[PDB]
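Participant: The structure is given below, and queries will be raised subsequently.
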Amino acid sequence: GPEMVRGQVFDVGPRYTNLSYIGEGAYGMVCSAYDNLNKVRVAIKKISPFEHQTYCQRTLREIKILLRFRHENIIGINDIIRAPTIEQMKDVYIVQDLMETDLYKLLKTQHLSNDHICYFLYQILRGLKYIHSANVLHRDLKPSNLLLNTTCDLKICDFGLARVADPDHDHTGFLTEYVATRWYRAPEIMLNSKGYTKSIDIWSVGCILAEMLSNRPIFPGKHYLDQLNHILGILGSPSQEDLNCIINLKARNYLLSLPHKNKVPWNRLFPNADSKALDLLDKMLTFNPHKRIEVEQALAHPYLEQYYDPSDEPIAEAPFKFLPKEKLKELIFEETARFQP
Ligand SMILES: Nc1nc2[nH]cnc2c(=S)[nH]1
């Protein structure tokens, strides 16, 4: 008989005992557990994707990307538990370092010092530099995907929605795309972008920085179509030059149809913020994604000078250079084989 949690099978033993329900995540039930080999408590995520192709896609991305990546600011996969055979495999359990909290939970009740904001931002960008160097876009950066342990080591998690960057095929039509989580979604997603360029991730980091400064999301759209209203309400009307970069007529004419809006100065929105932090914020939350600061520039920004050290900001050895659910299950089975005894 497998272990049960909340009346649901959570079959991780015998290596992992003393289970404690933590909650529900994007993939399902999450528990903590005692790792009897490493004598430490761990996090375990139960995934049940095999009945749906799209679930299999996300699960395969998550596993394949995290197994290849090795970086201090990216969550590792310590172990993967599943049945010994493909026909017996229904659930997959991903084992990771237990982390005290995440930035979403933290920002609910804790004010961050400028020193913490600086340190968190540095770690996010250090992790992102590695991700982008692997030719990968995370595409769902937000506070709840930033894990923190008791000593404020930050690790980026959930690569289920990630893609290989494809800037030459990024252009699309107006109001069609569905990339990232709404509050953290770049303006071009609603205008003319499929979210296949690294600048998508930098926008999200900008949103996260703003949220660290005030403990409130900076662009709280109430639904998909509301999000652009909030972004433009703060950035103001885009310039002629930036509009000229949008060739799509529906997108450009939508923007031209709007009354003028003034830029709201960052120092009025954040009167207690470090001036260097606001300068960097402005560069990450730049409307035109071609003008938007890139991850290596952001690391070199004066705000982060106490931490900046390119030789200690490693890149990926093996970038990613480039199906029915049954084939995906087979790939998930193969991808997880290394953890079997
Ligand atoms: N507490 C906690 N620790 C983790 N380690 C990897 N993911 C997690 C989650 S979702 N929660």
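Residue numbering for chain A follows Swiss-Prot; the residues present correspond to positions 8-329, 336-354, in that order.
Just so it is clear, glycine is given a Cβ too, placed from its N, Cα and C backbone atoms.
Below, the features straight out of Swiss-Prot:
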type     : residues                                         : note
DOMAIN   : 23-311                                           : domain 'Protein kinase'
BINDING  : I29, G30, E31, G32, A33, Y34, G35, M36, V37, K52 : ATP binding site
MUTAGEN  : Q117 to A                                        : Reduced affinity for DCC. Strongly reduced affinity for DCC; when associated with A-123
MUTAGEN  : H123 to A                                        : Reduced affinity for DCC. Strongly reduced affinity for DCC; when associated with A-117
ACT_SITE : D147                                             : active site, proton acceptor
MUTAGEN  : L155 to A                                        : Reduced affinity for DCC
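Map these features onto the structure and tell me what's around them.
Facilitator: The DSSP secondary structure for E31 (ATP binding site) is strand. Around the Cβ of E31 (ATP binding site), the same chain contributes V37, each under 8 angstroms and 6 or more positions distant in sequence.
The local packing around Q117 (mutagenesis position), expressed as other Cβ atoms within 10 Å of its Cβ over all shown chains, amounts to 12.
In the three-state DSSP classification, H123 (mutagenesis position) falls within a helix. Note on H123 (mutagenesis position): other Cβ atoms within 10 Å of its Cβ, all shown chains, come to 15.
Take the CB of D147 (active site, proton acceptor) and look out to 10 A: across all protein chains shown you find 22 other CB atoms.
DSSP assigns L155 (mutagenesis position) to a strand.
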Participant: Give me the non-local Cβ neighbours of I29 (ATP binding site): same chain, 6+ apart in sequence, Cβ-Cβ under 8 Å, ordered along the sequence.
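Facilitator: Counting only residues 6 or more apart in sequence, the Cβ neighbours of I29 (ATP binding site) under 8 Å are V37, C38, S39, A50.
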Participant: What whole-number Å value do you get for the CA-CA distance of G35 (ATP binding site) and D147 (active site, proton acceptor)?
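Facilitator: Counting only the Cα atoms, the answer is 17 Å.
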Participant: In angstrom units, rounded to an integer, how far apart are the Cα atoms of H123 (mutagenesis position) and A33 (ATP binding site)?
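Facilitator: Between the alpha carbons of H123 (mutagenesis position) and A33 (ATP binding site) there are 27 Å.
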Participant: So among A33, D147, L155, all listed as recorded positions, which is physically nearest to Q117 (mutagenesis position)? Use the C-alpha atoms.
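Facilitator: So, spelling it out, the nearest of the recorded positions is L155.
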Participant: Taking the residues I29, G30, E31, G32, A33, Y34, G35, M36, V37, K52, which the record names as binding ATP, find the longest CA to CA distance and state it in Å to the nearest whole number.
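Facilitator: Overall maximum Cα spacing for these binding residues reaches 13 Å.
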